[PDB]
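My structure is below; once you've seen it, I'll send some questions.
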Amino acid sequence: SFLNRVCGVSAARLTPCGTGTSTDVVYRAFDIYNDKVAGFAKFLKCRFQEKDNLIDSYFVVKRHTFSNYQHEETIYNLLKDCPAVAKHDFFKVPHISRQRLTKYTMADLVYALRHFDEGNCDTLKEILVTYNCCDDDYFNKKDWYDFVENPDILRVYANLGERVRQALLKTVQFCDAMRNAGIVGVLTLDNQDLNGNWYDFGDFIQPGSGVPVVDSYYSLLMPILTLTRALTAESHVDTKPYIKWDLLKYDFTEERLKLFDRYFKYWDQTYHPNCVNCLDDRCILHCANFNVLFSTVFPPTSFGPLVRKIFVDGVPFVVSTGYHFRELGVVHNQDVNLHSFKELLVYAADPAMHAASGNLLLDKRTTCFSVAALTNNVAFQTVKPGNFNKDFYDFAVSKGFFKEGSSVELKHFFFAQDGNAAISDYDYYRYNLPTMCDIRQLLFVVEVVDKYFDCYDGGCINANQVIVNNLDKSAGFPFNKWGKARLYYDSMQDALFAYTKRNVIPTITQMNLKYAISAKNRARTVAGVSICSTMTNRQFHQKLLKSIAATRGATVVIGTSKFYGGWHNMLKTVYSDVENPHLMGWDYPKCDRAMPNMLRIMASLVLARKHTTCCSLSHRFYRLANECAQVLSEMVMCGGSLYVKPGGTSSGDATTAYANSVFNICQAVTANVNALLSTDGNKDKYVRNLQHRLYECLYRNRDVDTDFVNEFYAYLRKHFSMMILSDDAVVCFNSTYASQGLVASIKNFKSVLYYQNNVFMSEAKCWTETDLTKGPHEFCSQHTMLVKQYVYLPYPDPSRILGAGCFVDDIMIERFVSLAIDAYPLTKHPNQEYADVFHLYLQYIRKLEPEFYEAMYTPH
Amino acid sequence: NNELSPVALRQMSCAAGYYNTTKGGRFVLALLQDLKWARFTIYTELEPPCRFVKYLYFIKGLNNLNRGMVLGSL
Amino acid sequence: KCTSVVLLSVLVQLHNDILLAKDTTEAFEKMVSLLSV
Amino acid sequence: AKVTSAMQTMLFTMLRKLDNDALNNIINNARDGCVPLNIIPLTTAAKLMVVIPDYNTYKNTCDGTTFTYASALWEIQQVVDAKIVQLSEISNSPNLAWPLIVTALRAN
Amino acid sequence: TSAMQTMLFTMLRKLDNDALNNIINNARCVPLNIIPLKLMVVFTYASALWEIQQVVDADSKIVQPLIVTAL
Ligand SMILES: [Mn+2]
Ligand SMILES: [Zn+2]
Ligand SMILES: [Zn+2]
């Protein structure tokens, strides 16, 4: 009779899914915070299903207390009007019966997409198939989950966009209903089925002055909005033709505000469609997080530099007088004159006239948006093959090398590339997709990363303080035509930097093909950022860069020469103090072509927090806008035609290494945050209190709490050490904690990368060494061997050494001396063939003293 | 089980013309007639009364979570 | 290999050596000879 | 000083191709004289270049002597490969280089 | 500009593979296109057996410096 009663007058075609009247525990996701525990994890919870064949619609019954029963009944009776509330049913012991709820709640979907694990990802497959997003047979195509391979997974995911949008609209309706009904409460993901309805009003409070706390909800749900393209239905007229947006329209500010009010009505924080109105860098990040989502509706031709026709001596040009970022909104210059050296420099770098006075182009080889050809015929570039060194190969074979089965064998070669290789390489930018970040979590992580970077000092400097190295380097597209950076630095600069704080200067960068030895035939590219960008980025950052490059014992070891025992000191430092020391590493799949825009902007902002005294807010904002327009969404001249670069790091700017270090530290910190919050707190006391206060500072506080920031920094420095160099890290983490999940494991890094970088990190490309006596397996393409002199030594791969020796490009012995210096530590390797490698080089060098090559490892 | 505000704070007396005791400096949320300005020395301007004959006062520039703590405790 | 054949599509003895190789470092000197000519 | 003279000469000689008449109308049609840089060539270009990977794309894009792109009408006037190519040759696909450059012009 | 070719020839004769030697000696019969795995040759070749389907002579006349075709 219970099954009959649970469905009174609404198509009671149900089938039991539990055990009679007994409840039905399940391993679902939840968001718990009540004065004992706080996090986003899975917990063990009388569910029924409706038969159409069966369809996903369930009657989730519960048993509660009379107090909660009446408390929920009153609020439901006061909220039944809105259509975004799941039809409830109350009767009696108290039983509350929901109706027509989906199998899985939004919380389960978000957790599955944020804690992905191919080993156990059944829930994600079930969700995908249940809503016709794909077909079950799609999962027999192993490697389906990857993003870099099988890009059709994006199409498969995008089938949930309509469901996500409907959920957002119903949530806004529910918030309006509560506010009009005078109910105050907190809004959580785990109380909304995938259809959009709501339930579980057991912790609300009681007209016209209600206020729901909806910060955690949107903050946690944000990442799933750019993944499933929830706002792709806003480009239609109202199954309809695309909106015929006027080509000349570029403001969209009113549309931005309308979208914000339609979907983020109750986000009780000022939103500035133009980020120039922001009060602090935290506000800039908060507003850019929304601009990222809202930029995926408007036509892609609106973005880019905004040009206005100005006149000089009656000669009309077409130059940019602003820019339209997808993140920082519209930005209008300030020192602009409509009538009339540095002027030439700013004007030439502008893509305005270059794209205006060029032939239209439609490249069908790639998918990246094109702009305009700069010539009549496209250009095809080729890469020559290596240059065999007969003498060295004969010398090596004479010494009994390369015998069948020998451990050392050539594996590194100069590979040759055909004509259409540069464009194929550039087309790899298709891996950079829009990404919405958890804004509150990112706002905590930025503070923690700044605390990491607190040991350094710096600020803006003049043109007589910047140190310039490698003056002979490519300048930029219009600039490489007549010289390199040396010519420009020898001509002028301070005013240009001052002007750079009051305007925006878009620039163009060339993407060539590099010619270097590697173990894979994939083409590799080197980009040269325009001189007008590096000139100012140096003045902005060089003090801090040199401060980090000359600091010893820090978390980032950039610039720490491994000679003279440096490796030993670094290894001891990372092994400062850990109860159960271990080691761990990882590799980022396509770091420079997949890291989202928000993380790069955050890194740039963090690197600029040294200017609280030298610069005001507006100057820093225009510096950020310059950086974003110049090294994030720049225009790239690949071949002989211009393309718009969707994102990713620029491999030519001097701040790529340190920005990557900031991004890596942010990834590690967020991995720790997810591991600690996702750890079931109910299962020690200090750690539980620390995670409670971590959750409070993330999703309850609205301002910095320096005390807890310091506490968490110390906690990580103690129980989770790390040694960071751009896109290359080593860890020394308390093994027992990681086993208990109190620090960042490797699956945590996997999931973080999956849901925040749109890539997949293969577990075969990351290692773990449990015996500290043998240090990290691989770091900076180096290996470590514990020898007696007892110290650690860096020894490379013998195959790479032999390959580099055999094939040397055109244009001497210094290369062999360097190889021997890097090869001396092999002498102490247990293997005999490895030891023979160093002697071969020494014997060969004489044909052209081990004490000299030993002196570079005794610390003095 | 995300609770609104457990272990809610208590009453306090303030000069005028509910506290949130933060170790990094005391901060008053709401002072439970029209009193446009309140003083504590620091001035804290107040919002229009919330009739319910007592009245409640909110400081302009208050988020939607603190209003939950203030209204939930009341 | 693909470079020695593709690079000819735009530009006979050096086909057989490159595909029928078991150790690698022989073909990687063939491609330079064709490219120079 | 050499860079200064070369820089401006590149600017001057690069303005004569701007087509002021066709550009003035589109600029003046703007609300405040600001237009996105992307749509400048899209609507004030006297030539189009189409790089094609193979014949399958050629069938769906440049079939015939006139093709419409950018909500306009273009007529092919020349085809090139990685050497001139006659439109009768394209059909025989393996005998042609992949990157065909189908230039065109705008039809008034 | 002969050092590269002499080095290449010495390396080839050092390899000592019959398939390579056969075609190298024949050149001193030359192909007209890339050897597949149909072939045009100015039947055993390159240590492989080819079945002949059609032949041509100097004046481009089929015959039951000539031109040989095989699969
Ligand atoms: Mn619930
Ligand atoms: Zn803002
Ligand atoms: Zn500054």
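Following Swiss-Prot, chain E residues are numbered 4026-4053, 4056-4064, 4069-4073, 4089-4110, 4125-4131, in order.
Per the header of the entry, the method used was electron microscopy, 3.2 Å.
From the backbone N, Cα and C atoms, a Cβ is placed for every residue, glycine too.
Quoted from Swiss-Prot, the note on natural variant E:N4060 to S is: In strain: Omicron/BA.2.75.
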Spanning 4 missing residues, the endpoints are E:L4064 and E:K4069. What is the Cα distance in Å?
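Each end of the gap has a Cα atom, and these are 9 Å apart.
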Rounded to a whole number, what is the Cα-Cα distance in Å spanning the 15-residue gap between E:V4073 and E:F4089?
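Taking the Cα of each end residue, the distance is 13 Å.
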Quick one: 2 residues missing from E:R4053 to E:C4056, so how many Å between their CAs?
8
Across the 14-residue break in this deposited model, measure the distance from E:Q4110 to E:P4125 using their CA atoms, rounded to a whole number of Å.
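Cα separation at the break: 16 Å.
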Quick one: give me the count of other CB atoms within 10 A of the CB of E:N4060 (variant position).
11
